[PDB]
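Data block below; observations after.
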Amino acid sequence: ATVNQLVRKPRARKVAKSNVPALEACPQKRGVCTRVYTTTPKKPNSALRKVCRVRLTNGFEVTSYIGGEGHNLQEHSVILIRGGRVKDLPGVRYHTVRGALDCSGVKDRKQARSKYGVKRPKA
Amino acid sequence: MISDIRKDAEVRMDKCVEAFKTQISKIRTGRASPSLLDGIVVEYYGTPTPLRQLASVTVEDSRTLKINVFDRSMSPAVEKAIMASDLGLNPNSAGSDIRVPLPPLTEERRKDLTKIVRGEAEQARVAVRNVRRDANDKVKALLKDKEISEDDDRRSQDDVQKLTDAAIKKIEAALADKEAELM
RNA sequence: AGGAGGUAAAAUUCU
RNA sequence: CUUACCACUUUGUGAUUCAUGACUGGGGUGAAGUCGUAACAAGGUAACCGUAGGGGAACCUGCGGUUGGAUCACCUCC
RNA sequence: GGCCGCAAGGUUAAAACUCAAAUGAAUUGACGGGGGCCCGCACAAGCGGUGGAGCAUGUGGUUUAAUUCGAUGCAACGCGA
Ligand SMILES: NC[C@@H]1O[C@H](O[C@H]2[C@@H](O)[C@H](O[C@@H]3[C@@H](O)[C@H](N)C[C@H](N)[C@H]3O[C@H]3O[C@H](CO)[C@@H](O)[C@H](O)[C@H]3N)O[C@@H]2CO)[C@H](N)[C@@H](O)[C@@H]1O
Ligand SMILES: [Mg+2]
Ligand SMILES: [Mg+2]
Ligand SMILES: [Mg+2]
Ligand SMILES: [Mg+2]
Ligand SMILES: [Mg+2]
Ligand SMILES: [Mg+2]
Ligand SMILES: [Mg+2]
Ligand SMILES: [Mg+2]
Ligand SMILES: [Mg+2]
């Protein structure tokens, strides 16, 4: 529009949508499991998807996915939470990291087990 | 006459309380409480029916809870049946006894949970109080149709009270120890 | 060959 | 010793702002529940906008406004 | 929140939250309780039937130790036989 308009009300710029208030923009926060749900995924998919509600460090009560075949944790559990999302089940916005300070890693992983905190068989 | 609604009022009441007892059975306290699982929807290989018809819902301690079973080819089949059922119980497949732990009263549990039972208690009272309302509506009604004597009314309007009062005592004192399972 | 006026009543649904 | 300045603090009374609240209002989302069928074909009463009054619910009804509206074949007369 | 209204409400005007769509015009079909035109024992016009009855035969269900398997609107059911 007018230059005389732009001068008067200059060009706006969208700001941070941030899809993950891990408050201080942190790569991960530490939290306690409020509880450990199971809920069912969005439309075309069907499963029992494992998950936990987690108070962390900064006051935020949130809710995170716990992935991999077979996890083990309960109330007492302090987990480490990292930025994440699951397309099914829209509630989510967060993934629990496997092999951080309490939840443990996946039983009997070999492929891609950096991602599930698993020590090597015996190399 | 009064007779067959004095006994009618009565059954409706002490079966009112035996729903409360029944719905403060589906809560999770600290304590083991096997009647927690002993009212859970579960599938297995043909038809519903609870796990009553399969495993012994026993104990290991106040804070844990063994599941002695017969058949070891449905351990995951029920595990999911239990571990997706509005409780929040992750069962360990330590083998043999599906170890279901009892995570502690987290204080935001000693409270707010407690608030639920003494609310569920209250509505159980209200139901009773309303059996009351009816019971003697029938009384009051069959009076203004001259089939009772004022006296016979009065002695029936109370005594219906005696039924409410006692029936509440059961609600209240069944709640009261159930409160100890956290306080 | 224009205009005119009158000609179908109601009747749902499909992991 | 006193006088002036003045920090801390005090009383009243407004303002402003963040967190919190029984309860409560809608909103969002969640494969297979319950009602009816409002809309899209003329959607079987054209729809829709503003407004107002009704109603389990989609909605219905009046007042104006918009096309972002489907149909001219058969008849009797001219 | 401000301003305006007797009210109904009007005006200025966000946020958390959620989705990977939402939208426009045109295209090809398909549909319409849209319209035009036209066919077929489709109606209409007629003749004799099933549906009732007994029996033959098939099928569903029920039964059974078994009542072997298949065919299920038109286009399965005197069909594979
Ligand atoms: N989803 C958006 C909203 O949907 C609303 O409609 C809500 C309900 O009407 C609708 O419920 C539908 C029901 O309408 C439909 N006729 C039958 C269906 N079983 C229900 O489904 C609902 O419940 C089932 C299980 O109970 C859930 O799996 C599913 O997430 C949910 N859609 O689900 C919607 C909410 O999930 C309104 N259309 C409106 O407020 C808004 O558009
Ligand atoms: Mg229809
Ligand atoms: Mg229906
Ligand atoms: Mg609500
Ligand atoms: Mg309709
Ligand atoms: Mg209409
Ligand atoms: Mg109108
Ligand atoms: Mg012919
Ligand atoms: Mg004929
Ligand atoms: Mg015949």
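We number chain A the same way Swiss-Prot does; the residues here are 2-124, in that order.
Per the header: X-ray crystallography, 3.0 Å.
Cβ atoms are placed via backbone N, Cα and C, with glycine included.
A mutagenesis experiment is reported in Swiss-Prot for this position, A:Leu57 to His, and the note states: Protein is not incorporated into ribosomes. Its Cβ placed at the centre, A:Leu57 (mutagenesis position) has 22 other Cβ atoms within 10 Å. Classification of A:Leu57 (mutagenesis position) by DSSP places it within a strand.
In three-state terms derived from DSSP, A:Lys88 (mutagenesis position) belongs to neither a helical nor a strand segment and is classed as coil. Residues within less than 8 Å, Cβ to Cβ, of A:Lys88 (mutagenesis position) and separated from it by at least 6 positions along the same chain comprise A:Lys43. The note that Swiss-Prot attaches to the published mutagenesis A:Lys88 to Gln is: Confers low-level resistance to streptomycin and a 15% decrease in the translational elongation rate.
Counting every protein chain shown, the Cβ of A:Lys43 (variant position) has 13 other Cβ atoms within 10 Å. While the structure shown retains the original residue, Swiss-Prot records the natural variant A:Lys43 to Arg with this note: Confers streptomycin resistance but not hyperaccurate translation.
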